4 protein chains.
Amino acid sequence: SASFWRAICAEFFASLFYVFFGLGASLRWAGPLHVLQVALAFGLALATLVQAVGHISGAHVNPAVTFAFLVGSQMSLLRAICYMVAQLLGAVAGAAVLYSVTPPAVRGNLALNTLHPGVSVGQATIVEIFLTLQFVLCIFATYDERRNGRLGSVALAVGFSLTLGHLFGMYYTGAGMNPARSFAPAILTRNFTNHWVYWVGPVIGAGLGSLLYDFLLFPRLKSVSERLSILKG
Amino acid sequence: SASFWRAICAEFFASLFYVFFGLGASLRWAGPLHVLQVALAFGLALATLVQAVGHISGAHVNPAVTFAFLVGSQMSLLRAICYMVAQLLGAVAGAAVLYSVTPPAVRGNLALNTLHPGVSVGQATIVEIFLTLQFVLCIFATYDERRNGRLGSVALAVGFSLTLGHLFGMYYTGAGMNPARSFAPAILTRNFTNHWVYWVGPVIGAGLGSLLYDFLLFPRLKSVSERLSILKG
Amino acid sequence: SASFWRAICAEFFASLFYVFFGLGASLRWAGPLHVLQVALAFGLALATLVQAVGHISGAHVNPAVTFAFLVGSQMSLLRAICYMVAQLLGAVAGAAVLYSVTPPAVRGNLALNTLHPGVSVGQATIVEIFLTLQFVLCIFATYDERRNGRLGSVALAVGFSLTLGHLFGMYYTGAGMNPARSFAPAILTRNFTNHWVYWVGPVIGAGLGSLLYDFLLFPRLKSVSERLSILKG
Amino acid sequence: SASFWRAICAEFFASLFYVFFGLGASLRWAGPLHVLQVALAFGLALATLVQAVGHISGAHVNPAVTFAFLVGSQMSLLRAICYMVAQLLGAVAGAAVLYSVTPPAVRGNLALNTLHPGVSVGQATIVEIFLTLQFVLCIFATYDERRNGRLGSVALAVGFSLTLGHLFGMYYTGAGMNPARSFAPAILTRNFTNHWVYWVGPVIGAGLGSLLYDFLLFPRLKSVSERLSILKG
Ligand SMILES: CCCCCCCCCO[C@@H]1O[C@H](CO)[C@@H](O)[C@H](O)[C@H]1O
Ligand SMILES: CCCCCCCCCO[C@@H]1O[C@H](CO)[C@@H](O)[C@H](O)[C@H]1O
Ligand SMILES: CCCCCCCCCO[C@@H]1O[C@H](CO)[C@@H](O)[C@H](O)[C@H]1O
Ligand SMILES: CCCCCCCCCO[C@@H]1O[C@H](CO)[C@@H](O)[C@H](O)[C@H]1O
Ligand SMILES: CCCCCCCCCO[C@@H]1O[C@H](CO)[C@@H](O)[C@H](O)[C@H]1O
Ligand SMILES: CCCCCCCCCO[C@@H]1O[C@H](CO)[C@@H](O)[C@H](O)[C@H]1O
Ligand SMILES: CCCCCCCCCO[C@@H]1O[C@H](CO)[C@@H](O)[C@H](O)[C@H]1O
Ligand SMILES: CCCCCCCCCO[C@@H]1O[C@H](CO)[C@@H](O)[C@H](O)[C@H]1O
């Protein structure tokens, strides 16, 4: 039904907003102030967007997040691909629109995710993994219909999880936690240096999060039947 | 019924508070610290006011927000006009009372919304549009009775949306997102320079937000019948 | 019943905690950083305490707040007096315990509420009034059983209202919004300079808040009968 | 049942995350900025983890917290021991993994809890006690099934309680409030100087919190029967 294309649209616009506001708030340099401010910006961007379209598409706005739900057998392979496609175009569009209204000199590299001189790509990949792992874990747990009438706003919980990822990570890798968010700055600045970290960390972390939740913490046992039936629809 | 004049009163007082506390917290200059602090101040002012009178008038406290609900066919043309009237007088009053208790030298221009030297009014109008668009989108989605028992506090969600608007926007336009909030400082400092941006951006953004929500994301299909019946009451 | 002395105890301990953590976090000087940090500290202290004992005593932890509920005919004159008595002793105790574990030199004046050189006591009284007014207004609205299943945490709403009061007020009067919180530092430092502001502003603001809510925004019509019956119990 | 080993696993992973992100965000020095940022980091780490596994193990992720529930007769002596065991190994593991991905020079002492030169260990023990006391009090009150449909997110309430503990405490003792969180940095840096404070304060505070809640504020009267029956299972 049209109850599918609306979601794809939700994922496109939300991703454009997420990157537009996220990157926009990161322009400049610096420091606690800097980190604190950028951590809150991405976090509140997500909390806002999750309230805005979480009921419509589940507000993934993140390829690694969508990948998590795929292996978690909660969405079809067809939906996953489109979500990720919409997320990549949306992100690029947000970065594009951001570039068009931002004064040069302040533009910098459009907040491209970058490693710290003293951090190896191996350590950086492990960082991005842990960041995305606690992040996806919070998403799965709070989206789980099987629990709590005392959750409060799941939109904010997830947003603050993203903020926590930044408060810690920015010092190491600028905190990617999202392939699409990393990709947009890279494709427009023509700089794919160390970009592998920002696809690998999140995907693996997202993978370990889903697995850890569904197959150990609070098992959601699906029969091989449904798995394929779902991965198909 | 009197269940109409109470709301108008709600919109008047809330607007006076919103501008009084919002502007008051913006006095001085500066920087992350500055932005972070002012972003939180406006955001918590709104979250507070939405809890205070959201059940009474819907706590619009914003002309662009009210305009959104008009074209969204959720209020009558009569209510909209009064809301906006109460919001403009309330704002001016808040700025007035703020001026009366604030020491000169610190008064400055009473936190008048201003463009960044390197930002064209065109880019500034597009910024204000995006700010108000994600803002109204969050308002519509969270006010929508058709969803979530996991929303948490809608008052805070909207407040944090406003904070996010500031964390990004202040650098560009000081972040207006609200004609009344922009108007009060302008009418009292007799400075309407670039004021057009602060009416145009929000109204258009607010317009694109409502449209995007009601006519694409989660359609609330009203028959031409009701539309006019509502725009009339 | 004992369902009365537990509350008095709740108000005593909560007040000791509120002042202990509130004042403790205010030691030193300074600035956004300073204000932001102290605003959040008092705010989260209250949100925490409101969750801790709001179900037991309503977590007033504030004389002006209790006064609001008295004139609001929601508590007896006997309860009000004891609450305020417990709040004053609790506060002093918190400031006392704070003094005993804090290094001198850092102690300063134990975060005594103070006016800004350029702010007259008249302007300062009006500031404290507005601060306490939006504060009590948020308390009444969120405590009102007659509304919302979308409130979220009322504990946090009220806490953030207090934070907003500080983000704006600290620059003017250090933000009292609470006679007991102002009193404790004064009685122990033997400095009652301008102390009148910190009793007068809140009480009046608290008074205008209750009146504004119960007699205009969302009238809670009590017959003269009940009023006295309540003010008596 | 396996509905026991999953919890132990929950407590292990959550503790590893808590310390990994908590300590990681504390690396460097400094100041409001520093404190504010670290306070929020620990706070959001907990809020995140409480949402992630609070429904599975109750998300204690803290020996003093678990001890509180033991004397509160809410868990068996067998569960308590394992929880604390999982929490200690998890913490050490988190600090270990943190060390492996962090650049030296920035590593410092891995955010080891430390006293302020002007604070005696006696004053420091009293500080840690008060910090953990308001903390456990908030945990008990918000976990109490006997109350509120207006709590909002208990995960966030507890997290913000931890943040408040840091906003005040870091200046005194770096804010331990958690034996496991203090232990991990100590065992790996081979520095147990003043470590006694970080086990004694929390345990006592946690003890006074439970007692204060269950035996005075909102008594949860258990017959000697059940107490032992519970402490046994
Ligand atoms: C879910 C997977 C979790 C993996 C946790 C691994 C912890 C050990 C990390 O060792 C680090 O490996 C880097 C190369 O990758 C080296 O450059 C670095 O010096 C070394 O300290
Ligand atoms: C599970 C599928 C994961 C796919 C991840 C794709 C990451 C994009 C690759 O970036 C690579 O970075 C290297 C430096 O590190 C560059 O030398 C190389 O030219 C560039 O292509
Ligand atoms: C919902 C409407 C969204 C519109 C998005 C428009 C993106 C392109 C913006 O282009 C900008 O236009 C400015 C004038 O307006 C020029 O001064 C500036 O140099 C140019 O880069
Ligand atoms: C949908 C209706 C929108 C109405 C918007 C009204 C905005 C107020 C106009 O401000 C204008 O700003 C110009 C500079 O930019 C000044 O030269 C001009 O004198 C001043 O009047
Ligand atoms: C609910 C009550 C609201 C009252 C609002 C009053 C607004 C006008 C404030 O005027 C101020 O009065 C001070 C003395 O009090 C003077 O020192 C100051 O120069 C003057 O500007
Ligand atoms: C509704 C009842 C309100 C009661 C308020 C009592 C406030 C305490 C008085 O402080 C006063 O401050 C003056 C300077 O301003 C000092 O000169 C004076 O000696 C001191 O006593
Ligand atoms: C739940 C228990 C609460 C206990 C509260 C105690 C408050 C009094 C603290 O006195 C302090 O004791 C320190 C040694 O411990 C001395 O070094 C310090 O100079 C002294 O001021
Ligand atoms: C309720 C049980 C509480 C157990 C608390 C154990 C705390 C660990 C002890 O740290 C101690 O710190 C001293 C300096 O202060 C060192 O001299 C001593 O060598 C070291 O062992």
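Going by Swiss-Prot, the residues shown for chain C are 6-35, 37-239, listed in order.
Note: Cβ is positioned from N, Cα and C throughout, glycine not excepted.
Among the mutagenesis experiments that Swiss-Prot reports, C:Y149 to G is described with the note: Increases constitutive water permeability. Abolishes regulation by cytoplasmic calcium levels. Here the residue is the original one, while Swiss-Prot reports the published mutagenesis C:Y149 to L with the comment Strongly decreases water permeability. Abolishes regulation by cytoplasmic calcium levels. The annotation that Swiss-Prot gives for the mutagenesis experiment C:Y149 to S reads: Slightly decreases water permeability, but has a minor effect on the regulation by cytoplasmic calcium levels. Here the residue is the original one, while Swiss-Prot reports the published mutagenesis C:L227 to A with the comment Strongly reduced CALM binding. Annotation of the mutagenesis experiment C:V230 to A in Swiss-Prot: Strongly reduced CALM binding.
Every protein chain shown contributes to the tally, and the Cβ of C:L227 (mutagenesis position) ends up with 7 other Cβ atoms within 10 Å. C:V230 (mutagenesis position) has a Cβ environment of 8 other Cβ atoms inside 10 Å. Among the mutagenesis positions C:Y149, C:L227, C:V230, no residue is identified whose Cβ is positioned under 6 Å from ligand 5.
A gap of 16 Å separates the Cα atoms of C:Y149 (mutagenesis position) and C:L227 (mutagenesis position).
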